[PDB]
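Notes follow the structure.
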Amino acid sequence: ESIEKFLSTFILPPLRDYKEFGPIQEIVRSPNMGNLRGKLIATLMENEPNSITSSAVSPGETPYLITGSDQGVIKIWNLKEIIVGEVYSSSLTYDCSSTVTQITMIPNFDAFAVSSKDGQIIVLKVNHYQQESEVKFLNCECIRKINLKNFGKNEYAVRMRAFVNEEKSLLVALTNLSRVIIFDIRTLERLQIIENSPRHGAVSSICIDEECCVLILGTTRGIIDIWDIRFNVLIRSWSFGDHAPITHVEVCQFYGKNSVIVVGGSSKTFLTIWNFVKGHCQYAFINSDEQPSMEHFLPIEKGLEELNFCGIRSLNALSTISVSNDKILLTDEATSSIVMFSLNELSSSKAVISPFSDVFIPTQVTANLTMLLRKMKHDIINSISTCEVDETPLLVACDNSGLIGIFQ
């Protein structure tokens, strides 16, 4: 070993050269969620009665689930061992001593960031070793740490996203004061702060695009604001529908590099999909069999500072999602179900997990807009994750009472 390259005397090395993160892992393909049976194979009660506030999965030959609780407790679960060995205990526990707000994988590493209500952000490395050709988990080890109080405003991170490629190594944190701070993972140095206008409400959601060039923000007043990261410039702002809060934004690679899934904004939809360059709504998945007007999905670009905050008005608003290439999995609390939207064939969309037998009907409404109508035939889920264990898709749901459900 040598440390001279790591003292910032000169500029990289890339993240893959930082041995404390462990070796970079092979890319694993999207799980084939279309084959999900919707069959509950296991329930894990270890976190009860504490809310699981965030979860993630690390995919690969031994995929593991990470859960974070409202008391700061992080657990690692060996998914193969649960499925095959029927061992229902966690493999590892790590205590943050403060309410977890987000767990964010460091893509392709056995490491993940954890933000907590006390203002701390850490990165935990998952250490493991081979015994009789099977993975044994050793420990979680803190390998990075920052406190947002260092920025002087007593902030804590509420949401995070990570992006790693050969060039970039970024951790993006949304704070409780609606600032977005961008860190380099290698040092946790602040590189950029983006501050959205308070006249658009509070920032409730963030995502980064495929290219890590743009920050997409959703607000409590139903506004989508897109920021160029390099120039720190607002490049797109719009609302639509009844401007309900934007609770999730996620880029959708399936449609291309300029497409984003929006949850909220319109209270009449499960989600919409927008081309954020063209400023245009491509798809609207309607949470009933009644189609809204075409006009409901036109972008509003003026009068955004005059939009009132509507609050959170329905169980419909609580949807959490997991995107897997051409499938979107979405929790529907109003009907106690999880919907799988088939972007490859919308008419094949269905409630994969539910108590009846719903059908989804795609209708082209303009040259540029398709609406998907839904025609009709337990604690609130906070987080869902999807992966494969030995081929065979599986979905993990974590709920606000501390229960994990595992579905094949």
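Per Swiss-Prot, chain A residues shown: 1031-1040, 1042-1386, 1389-1410, 1424-1454, in order.
Structure determined by X-ray crystallography, 1.8 Å.
From the backbone N, Cα and C atoms, a Cβ is placed for every residue, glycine too.
In Swiss-Prot, a published mutagenesis experiment is listed as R1261 to A or K, annotated Diminishes the interaction with GPA1.
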Neighbourhood of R1261 (mutagenesis position), C-beta criterion under 8 angstroms, separation at least six: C1244
Just checking: Cα distance in Å between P1386 and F1389, the two residues bordering 2 missing ones? 6
What does the Cα distance in Å come to between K1410 and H1424, when 13 residues between them are unmodelled? 21
